[PDB]
Amino acid sequence: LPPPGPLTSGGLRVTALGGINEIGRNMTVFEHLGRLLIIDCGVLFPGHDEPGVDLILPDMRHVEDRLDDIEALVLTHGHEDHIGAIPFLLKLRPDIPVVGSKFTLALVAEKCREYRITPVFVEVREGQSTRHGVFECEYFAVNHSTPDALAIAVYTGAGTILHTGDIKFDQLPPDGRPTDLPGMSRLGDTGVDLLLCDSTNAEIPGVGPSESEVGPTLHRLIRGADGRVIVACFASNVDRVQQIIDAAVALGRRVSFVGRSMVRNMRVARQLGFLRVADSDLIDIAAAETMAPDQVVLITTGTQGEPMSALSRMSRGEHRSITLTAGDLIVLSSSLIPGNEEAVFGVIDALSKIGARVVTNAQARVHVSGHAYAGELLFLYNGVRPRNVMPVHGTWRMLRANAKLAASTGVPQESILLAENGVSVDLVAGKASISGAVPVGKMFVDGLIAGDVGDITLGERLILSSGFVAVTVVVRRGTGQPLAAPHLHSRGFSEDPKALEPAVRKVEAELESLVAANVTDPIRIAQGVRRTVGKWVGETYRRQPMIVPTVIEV
Amino acid sequence: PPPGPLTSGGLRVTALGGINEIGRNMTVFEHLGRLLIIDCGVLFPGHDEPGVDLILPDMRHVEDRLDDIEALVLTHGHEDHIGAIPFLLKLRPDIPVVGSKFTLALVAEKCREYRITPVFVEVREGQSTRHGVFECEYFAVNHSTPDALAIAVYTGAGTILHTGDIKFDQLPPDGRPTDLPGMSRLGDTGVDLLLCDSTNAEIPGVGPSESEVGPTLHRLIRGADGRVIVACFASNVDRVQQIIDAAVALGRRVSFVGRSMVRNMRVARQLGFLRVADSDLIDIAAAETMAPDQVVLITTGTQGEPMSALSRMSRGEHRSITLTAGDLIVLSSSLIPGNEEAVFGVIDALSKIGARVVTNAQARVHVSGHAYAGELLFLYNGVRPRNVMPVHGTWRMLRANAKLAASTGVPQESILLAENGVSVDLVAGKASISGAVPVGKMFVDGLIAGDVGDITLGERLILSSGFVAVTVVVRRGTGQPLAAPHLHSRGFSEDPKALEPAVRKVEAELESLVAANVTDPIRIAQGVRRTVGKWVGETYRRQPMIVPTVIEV
RNA sequence: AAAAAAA
RNA sequence: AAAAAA
Ligand SMILES: [Zn+2]
Ligand SMILES: [Zn+2]
Ligand SMILES: [Zn+2]
Ligand SMILES: [Zn+2]
């Protein structure tokens, strides 16, 4: 629980600033002799408890004042959950060298155009090693949801470190590039002192299915459908876009992208040769309303029914470009991320009134996870035989699972280190051990101005769900004398006009026990009025809107 | 298109809630002027209904013809079927509410909460009652909570069967299956309309038996080395029974924890629906007293509702209990869509503690309480209704349940997808949709009704990003300002000098309207808002509410 | 697919 | 197990 000692010269301190008690805002910090290497730098996403904010970030208040001690930032892949906070760490220090694959940095480039940022790009590949001051980094292909992921090895005077990333052990991925358990196992034979292991699906047993399976079940599904077909998947997942495109043209339709993420992500994936699609099969969103329904497949956006994603708008007709018939077939080619049920289950239900057949994961095999199930994780622990393990990229139920997996491999119980954000692992003399914790908290991004939206701002943003009633009196500067009748507004409270009318009376009465008591102070007459209006809505409604007084002096 | 006069002698069914969604179930049958209402419950608030506490059916169609209501009849005691009973009997204390022994003992406590006593009629299976122009026979249905019944309403227009909340488990622990024979004899006499459960009509096959949960628990407690904690809905006496059976079979004893549980289990016992030797019950004082391997705690909070009992011990803010990592907690429940975040939250908190958490995804510790599509097929074959109308479900669930009934022989014309407030007219044998009427969500915020609505809610949604108030004092009639603007914010920023740039921006626009010699307070407050509203957009790109106020003096 | 009920 | 974007 107390902050760690100074790091024994010659050891590694590894500490996570996000992603070890959640799923998102991944950022882990390695220090060796005062120098710092960072792996990943992604975002979270705000829930119910974080009501006004755009994005949550890792708590970079320790790198905060150490910016010249970081040698480079290394990137497993290009998820938002691993590169979202980049344009915010680099604003602080625009010349961090950011290392990552050919596709990862391409997405890091476009997200850094939104901020007037050109970064220090060092593009790597698998089997490559680059050098970074004290640190030496070796890269390994990881097949996964999005192209070109890499696992990362970190060589240092404390020993060898393996970091896996969003990793999945599919022996038949459609791109031809399986995760590289061969290589990682060779590195195991040398010695791996600590293994930073993704634990997303350590709970799920067995071995998950191959992305290769999803392709047949669309080829069949597009076959059997008489009318137009539209398919919504994620946008990082271009293996599956290619699968849909294959199945599409194969049967004679023509593909058509719909949505800003989709249109732009496929653009880059073709420019880099990750997609491959003749222009004869690509048409624009216009022609979908042109050509007979049976001759077009729409690849759209918003598998979480986020309220203005392409497919969410289409389920309301409010997507002026195209409106959905009942001969349409929507196939939710994705997973239902926890916390987005009301959105997506509402959207399917909205689609059901319209009368269009919808196929989701529960009915078919249209989606396959992006992470190793607990039995593909059993391969890694056996091929790498790590000397200590530190579960990562998941919540506590997922890290606890993964610990048991690793222990069940023979990794001793001491060498398992459940290291929640801000708690640090120290690797000196080849032993790994928990050093100490530091407070790690959430940094919000509400629009354009930083630092100013806090636990207070949010607390009252949750208050305001019951609305507010406002009182407003004016006064002659020194007197208590009101100069005008009080003025009660309210928003988010009731929609009866007369709702506040018993309250304008009770204030008027209060407002003159004030006058008949020579309360000259604006603040005190603001308080007493505020209390009369609280205690009224209290007794009368037992609702608790925020009661906001305002006392102007003239 | 509204519905015309029910040509005399016919029967008109209209759902006033329960058919667009899952919840607030209330179905209204009209026959010759008089009305029968089947069920009356609540939909729990969601993420598009911010401050409300309970969504009720739109009884705005029936608040006038209250004295035409012959009786309110109850399939079982789910809050999705008896929640809004006091919000109905406050309008008419003397409505006769008809239900089974258990089903009525819950309307008891629910309405006690509200200073109400209702006029009861306690019925059982295979037994008729008459209610004015309606006669009602009751058939036992097997379901998650005890003593549910399906309902048949014979009237001069034909004969209707209402399933309620049906499931066809063939080995219920209580030992009293759903009365599918009965329903098939009633089928041989010919039913003209079936109101069929639609909840799980999308899942193929025949769901599992409550009889399977028993063993899984008996294993889990036998294998556990410390204390055990099981969470299930307080309605499910049968589940709480095989939890209890298991514990005492293993020299353990039991302690309940939670308003719902402790209440509903004492009642279950008083009415002999749960049988437990006083010898085998202890209290939470004696719970933490004894050895862990002696106890089994039966708790609330399977949905991780924030103030629940488990969700308290997950956070260590519980008096008389604290969860060690030697504990085994069992979420003997499902995960209603919409409470993932909440349940996982509690599962994670429990994980950081170190105690094993067996959910329904790693063992057979829960079974659904609504028939799967293969079970429903035993019903369309057993009843053979001439017309089918699906109920108790969402829209993807209705299209499913409608498809089942076509595949089973009912003509497409005879399968009637009648939404909330949409009417269906059985007029001498034939069934058809006779139009619709607007129907909505009666919200219950605090102590009033009809008070909150669409635009109130839409405001509470905007206020997730705060408001900014700009306040102008003016000399009456002139439009001439008398102080400088007074900006405030509240859920916008903690930068105390955040609005300062904007006072100088609204002064210039007050100074721009005085030259306009525009003196209207409405219009000046329009201008003092669009200014400060597009300074927040420009400078901050945040989108709070803008509340102008212009007090003239 | 029904809630829950103030450390 | 990641977003959506006129
Ligand atoms: Zn990730
Ligand atoms: Zn990933
Ligand atoms: Zn129900
Ligand atoms: Zn039920």
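Here chain A follows Swiss-Prot for its numbers: 5-558, in order, are the residues you see.
Just so you know, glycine gets a Cβ as well, placed from its N, Cα and C.
These come from Swiss-Prot:
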- A:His81, A:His83, A:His148, A:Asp170: Zn(2+) 1 binding site (BINDING)
- A:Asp85, A:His86, A:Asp170, A:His397: Zn(2+) 2 binding site (BINDING)
- A:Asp184 to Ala: Significantly decreased beta-lactamase and RNase activity (MUTAGEN)
- A:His371, A:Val372, A:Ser373, A:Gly374, A:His375: substrate binding site (BINDING)
- A:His397 to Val: Significantly decreased beta-lactamase and RNase activity (MUTAGEN)
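Positions of Swiss-Prot features highlighted on the structure.
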residue	record	DSSP (3 states)
A:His83	Zn(2+) 1 binding site	coil
A:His148	Zn(2+) 1 binding site	coil
A:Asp170	Zn(2+) 1 binding site	coil
A:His371	substrate binding site	coil
A:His397	mutagenesis position	coil
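A Cβ distance below 6 Å to any atom of ligand 1 is met, among the binding-site residues A:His81, A:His83, A:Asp85, A:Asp170, A:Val372, A:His375, by A:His83, A:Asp85, A:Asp170. Comparing C-alpha positions, A:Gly374 (substrate binding site) sits nearest to A:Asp170 among the recorded positions A:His86, A:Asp170, A:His397. Sequence-distant neighbours of A:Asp184 (mutagenesis position) (same chain, 6+ apart, CB under 8 A from its CB) are A:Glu130, A:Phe144, A:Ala145, A:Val146, A:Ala155.
Checking the recorded positions A:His83, A:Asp85, A:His86, A:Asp170, A:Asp184, A:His397 for a CB within less than 6 Å of any atom of ligand 2 leaves A:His83, A:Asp170, listed in sequence order. Cβ packing within 10 Å was compared across the binding-site residues A:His148, A:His375, and the lowest neighbour count falls to A:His375. Taking the mean position of the Cβ atoms of A:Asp85, A:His86, A:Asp170, A:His397 as the Zn(2+) 2 site, the remaining residues of that chain whose Cβ falls within 8 Å of it are A:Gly23, A:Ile27, A:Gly28, A:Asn30, A:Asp44, A:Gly46, A:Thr80, A:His81, A:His83, A:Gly169, A:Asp202. The Cβ of A:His86 (Zn(2+) 2 binding site) has 29 neighbouring Cβ atoms from other residues within 10 Å, across all protein chains displayed. Neighbouring residues of the recorded substrate site, listed in sequence order and excluding A:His371, A:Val372, A:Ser373, A:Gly374, A:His375, comprise A:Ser149, A:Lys172, A:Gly212, A:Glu215, A:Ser339 (Cβ within 8 Å of the Cβ centroid). A 10 Å cutoff on Cβ-Cβ distances gives A:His83 (Zn(2+) 1 binding site) a total of 25 other Cβ atoms nearby, all chains included.
Closest to A:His148 (Zn(2+) 1 binding site) by Cα-Cα distance, out of the binding-site residues A:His86, A:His371, A:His375, is A:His375. Fewest Cβ neighbours within 10 Å among the recorded positions A:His81, A:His371, A:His397: that distinction goes to A:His371. Taking only the Cα positions, the spacing between A:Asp170 (Zn(2+) 1 binding site) and A:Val372 (substrate binding site) is 14 angstrom.
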